[PDB]
Amino acid sequence: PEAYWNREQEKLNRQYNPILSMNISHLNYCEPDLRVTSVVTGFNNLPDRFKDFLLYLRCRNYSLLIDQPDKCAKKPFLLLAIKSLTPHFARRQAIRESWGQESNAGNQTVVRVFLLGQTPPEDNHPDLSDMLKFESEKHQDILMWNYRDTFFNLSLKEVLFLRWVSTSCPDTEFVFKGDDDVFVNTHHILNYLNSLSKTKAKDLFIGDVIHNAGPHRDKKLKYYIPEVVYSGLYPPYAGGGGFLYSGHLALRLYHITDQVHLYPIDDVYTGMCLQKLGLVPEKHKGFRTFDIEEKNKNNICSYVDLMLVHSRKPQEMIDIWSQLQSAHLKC
Ligand SMILES: *[C@@H]1O[C@H](CO[C@@H]2O[C@@H](C)[C@@H](O)[C@@H](O)[C@@H]2O)[C@@H](O[C@@H]2O[C@H](CO)[C@@H](O[C@@H]3O[C@H](CO[C@H]4O[C@H](CO)[C@@H](O)[C@H](O)[C@@H]4O)[C@@H](O)[C@H](O[C@H]4O[C@H](CO)[C@@H](O)[C@H](O)[C@@H]4O)[C@@H]3O)[C@H](O)[C@H]2NC(C)=O)[C@H](O)[C@H]1NC(C)=O
Ligand SMILES: *[C@@H]1O[C@H](CO)[C@@H](O[C@@H]2O[C@H](CO)[C@@H](O[C@@H]3O[C@H](CO[C@H]4O[C@H](CO)[C@@H](O)[C@H](O)[C@@H]4O)[C@@H](O)[C@H](O[C@H]4O[C@H](CO)[C@@H](O)[C@H](O)[C@@H]4O)[C@@H]3O)[C@H](O)[C@H]2NC(C)=O)[C@H](O)[C@H]1NC(C)=O
Ligand SMILES: *[C@@H]1O[C@H](CO)[C@@H](O[C@@H]2O[C@H](CO)[C@@H](O)[C@H](O)[C@H]2NC(C)=O)[C@H](O)[C@H]1NC(C)=O
Ligand SMILES: O=c1ccn([C@@H]2O[C@H](COP(=O)(O)OP(=O)(O)O)[C@@H](O)[C@H]2O)c(=O)[nH]1
Ligand SMILES: [Cl-]
Ligand SMILES: [Mg+2]
């Protein structure tokens, strides 16, 4: 093709599919891929995030700096994996106190990790390392890898997390992967999972799924992707703050990640991997990624049959969760 990502992905396809038959690694090449500055038309005028994405696309072998290797010592029913950034201490603590608390009702173990990269001083971030170490020692729920935690590296955050599931939590029944600014009704999710047949549970992947979306071409927008980077439509994908899937599918997704080049939008990348497995993510009405009706925001009964709501502040998560604990008496 003409777009850089599509062209390189087609090269990967030929490498993994003999039926298409008629030098540097794409997985552990971690020097700058200087060839991109000549083959990508207008490279020098792209925003810095695109330059860095294209230069280091072929590197994904990053190591854990903070690990919790025994997080799944007891086999989880539901692993909560929450994407976060170093300075988001209040968001993480609110989640710990509310919908993300670990629990074991009915022997269905719920365990929690936060997913971080580095916020390094050479990028002008304040040094919060001692505070992060303090939080990690106390709460034992931080996983942190040695890559730059940026918007366009979130598909790295996804691949490295899936790698961690395969190495350190391969027996979890289900995975919820979400953002640290959503409210999640964990009780409703557990009730939903216990209503699933084994057949439906095996390849479960639900969220707020969008079909036939394409890249935004408006250069001002957060999710802007230039025509020189990607052409065509996006596969169906769950986006908007969280999605829910089986541990069995987590392992299959991890295996397939080597065959898909990283993409600047993490939720599109996950949709690409699901597509390569031959699966279609399923839309579920309980994922409210653009909130609920203004007058309903005040009523706790509005939250009882929801799976998640985007977005809520730390104080709102705790207030909602607390009211929810007695919602069966009022709704
Ligand atoms: C959830 O998992 C539970 C186990 O996990 C632990 O507990 C939970 C609550 C969490 O805290 C988790 O973190 C823990 O890891 C599980 O609990 C277990 O359930 C079984 C079955 O009910 C219990 O077995 C009973 O054991 C007692 C003690 O037996 C010993 O002493 C007698 C001497 O009297 C000897 O004969 C025995 O060989 C043992 O050496 C038995 O008295 C009892 O026997 C009766 O029931 C059986 C089964 O019908 C009959 O065959 C007998 O004839 C008796 O009528 C049970 O065998 C076990 O104690 C219990 N563990 C704990 C730690 O409580 C729980 O069932 C899971 N499910 C739910 C919904 O919680
Ligand atoms: C996703 O996350 C990954 C992993 O963290 C990021 O990859 C790193 O990206 C940074 C840039 O942000 C890379 O650092 C840069 O490397 C350049 C190349 O270094 C090589 O070449 C020079 C010269 O030949 C050698 O001296 C050097 O030792 C290496 O062999 C450097 O030229 C850059 O230098 C510039 O910045 C530094 C520090 O700010 C200054 O001192 C310099 O003067 C100059 O201004 C810079 O160091 C880093 O190598 C990447 N790491 C890995 C493991 O690949 C991605 O950027 C990130 N992606 C997105 C989209 O955010
Ligand atoms: C990923 O693995 C590769 C391959 O082992 C590592 O590449 C070496 O590491 C650095 C990065 O360029 C250099 O010192 C070596 O010359 C690299 N080349 C080779 C051939 O090994 C790479 O470092 C790893 N990436 C990370 C982030 O750990
Ligand atoms: O560099 C980043 C930026 C975002 N996030 C996390 O990813 C989620 C998505 O971020 P954001 O809410 O800004 O995206 P949006 O909802 O606006 O699409 C948030 O929970 C952040 O904590 C991250 O982990 N690293
Ligand atoms: Cl915060
Ligand atoms: Mg958000």
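What you see of chain A is 55-76, 89-397, where the numbers are those given in Swiss-Prot.
The backbone N, Cα and C atoms fix where each Cβ goes, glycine too.
When secondary structure is read from DSSP and collapsed to three states, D245 (mutagenesis position) falls in the strand class. Among the mutagenesis entries in Swiss-Prot is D245 to A, noted as: Loss of enzymatic activity, no loss of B3GNT8-binding.
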#### Entry: Those residues of the chain, 6+ apart, with a Cβ under 8 Å from that of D245 (mutagenesis position)
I148, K149, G307, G308, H376, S377
